[PDB]
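Comments concern the structure below.
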Amino acid sequence: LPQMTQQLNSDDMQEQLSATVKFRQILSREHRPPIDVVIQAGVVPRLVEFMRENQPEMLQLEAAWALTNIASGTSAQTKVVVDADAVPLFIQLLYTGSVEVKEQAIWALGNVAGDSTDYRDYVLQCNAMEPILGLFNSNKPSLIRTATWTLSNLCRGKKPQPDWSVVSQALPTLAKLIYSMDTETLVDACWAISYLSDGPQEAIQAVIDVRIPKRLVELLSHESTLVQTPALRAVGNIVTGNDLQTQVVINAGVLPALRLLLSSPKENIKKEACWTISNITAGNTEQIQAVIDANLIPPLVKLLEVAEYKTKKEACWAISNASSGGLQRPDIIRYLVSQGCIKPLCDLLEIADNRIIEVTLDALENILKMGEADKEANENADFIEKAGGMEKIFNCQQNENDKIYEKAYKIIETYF
Amino acid sequence: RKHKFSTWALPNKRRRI
């Protein structure tokens, strides 16, 4: 290393390139990259020098490569590269470089952005977005694959979110990228969209306006779960918006897709499928009817009764939200009770958290109010007692939280 | 009403090997 360092600080350029390559190789060792002994050599600012304009492009390439891997280490190691002011030069290389240098520069920026929200935002206020978006006019798959990964890191992270006015500029590009034949490009593109769609209704509308949702629904049937997971997440984020925005996803045919996803070998996919459905049944009566027509209730009921708890929660939300459509259209409740939803709802009261208990109690009251209305014109109350639920609801009066008590109290007093 | 079912910043880095 001491000879490599001296060789690097030469002014012989042959030698500078020779030393940089040697530094690159050791930082590219297949196991245990000696990043900190390289940092301790104090060669990082020198490597950044090799990336400036007017350097031989082979030297820029090898330097950017070495700095890329140093930045791929711990946060402290990434900090050394950032504090050496390498980021503005990385971005400069996105203009002046070749496809090989540009892929290297965007790779480095990906590691910097992928460190923390601070460095993510830092890359963005260094005005990196515009030259980055310009890269996607390339005919190089690997350049676009790497740039998409970097782009996803820029859209990633909450507390705080990235500057929306900046990252939203990527939406037309991301809209095209989800039509890619390259799987790795496809995956990171969907993750980026899932991040961007995770926000206010203004953010969701932006995703809708660039006509992303329909392609997302298509990608739900992709063979790889690596594609399905961020796609389902993005779709699930969109339907957290208002009824109009949700209807866009419905018109895109998400309901038959979600039925397929309910039988996924991945538990987390089944959970987020339930979660997506629940935010659709949270909409108007017509949208609840659409869920029912799509034959989604029977697998939801079974998941409510057998699945893992984290999945049960979302299935509960779906059935409970659907029951709210019961006051306006009582046949919704009749169908829900007919599909045996009462007992799995009741059984949940003894194990669930206070929020789900509250969700469950609202479902049970809706069923009761309807069953009560189907009297002046209680079956459901009888079904609930036989379900062992009357006991469970009574026990909820022993809950420390007031809104659950008040709720359970009125339910018991009104219908029992 | 709608709902979301954790703000964790795992490092997302790739070394060139």
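All chain A residue numbers match Swiss-Prot; in order, they span 89-465, 471-509.
We read in the header that X-ray crystallography, 2.5 Å was used to get this structure.
In case you wondered, yes, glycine gets a Cβ from its N, Cα and C as well.
Quoted from Swiss-Prot, the note on mutagenesis experiment A:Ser116 to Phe is: In SRP1-31; temperature-sensitive mutant; reduced growth rate and chromosome loss. Proximity of A:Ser116 (mutagenesis position) to non-local residues of its own chain (separation of 6 or more, Cβ distance below 8 Å) is seen for A:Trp153, A:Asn157, given in sequence order.
Listed in Swiss-Prot as a mutagenesis experiment, A:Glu145 to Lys is described as follows: In SRP1-49; temperature-sensitive mutant; alteration in nucleolar and microtubule morphology. On its own chain, A:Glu145 (mutagenesis position) has A:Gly185, A:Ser186, A:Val189 as residues at least 6 apart in sequence with a Cβ closer than 8 Å to its own Cβ.
Under the DSSP three-state reduction, A:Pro219 (mutagenesis position) is assigned to helix. Under its mutagenesis annotations, Swiss-Prot gives A:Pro219 to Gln the following note: In SRP1-1; temperature-sensitive mutant.
Under its mutagenesis annotations, Swiss-Prot gives A:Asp286 to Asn the following note: In SRP1-3; temperature-sensitive mutant. Cβ neighbour count for A:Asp286 (mutagenesis position) (all protein chains, 10 Å cutoff from its Cβ): 19. Following the DSSP three-state reduction, the secondary structure of A:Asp286 (mutagenesis position) is coil.
Under the three-state DSSP scheme, A:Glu360 (mutagenesis position) falls in the helix class. For A:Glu360 (mutagenesis position), the number of other Cβ atoms no farther than 10 Å from its own Cβ, over all displayed protein chains, is 23. According to Swiss-Prot, the experimentally introduced change A:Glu360 to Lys is described as follows: In SRP1-2; temperature-sensitive mutant.
According to Swiss-Prot, the mutagenesis experiment A:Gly459 to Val carries the annotation: In SRP1-54; temperature-sensitive mutant; reduced growth rate. Long-range neighbours of A:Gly459 (mutagenesis position) (same chain, six or more residues apart, CB within less than 8 Å of its CB): A:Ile421, A:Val425, A:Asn471, A:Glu472, A:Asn473, A:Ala474. Look at A:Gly459 (mutagenesis position): DSSP puts it in a helix.
Long-range C-beta contacts of A:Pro219 (mutagenesis position), restricted to its own chain and to partners at least six residues apart, with a cutoff below 8 Å, comprise A:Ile179, A:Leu182, A:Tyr183. Less than 8 angstroms from a Cβ of chain B: among the mutagenesis positions A:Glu145, A:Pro219, A:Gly459, that describes none of them. Here the CA atom of A:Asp286 (mutagenesis position) lies 14 Å from the CA atom of A:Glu360 (mutagenesis position). In three-state terms derived from DSSP, A:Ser116 (mutagenesis position) belongs to neither a helical nor a strand segment and is classed as coil.
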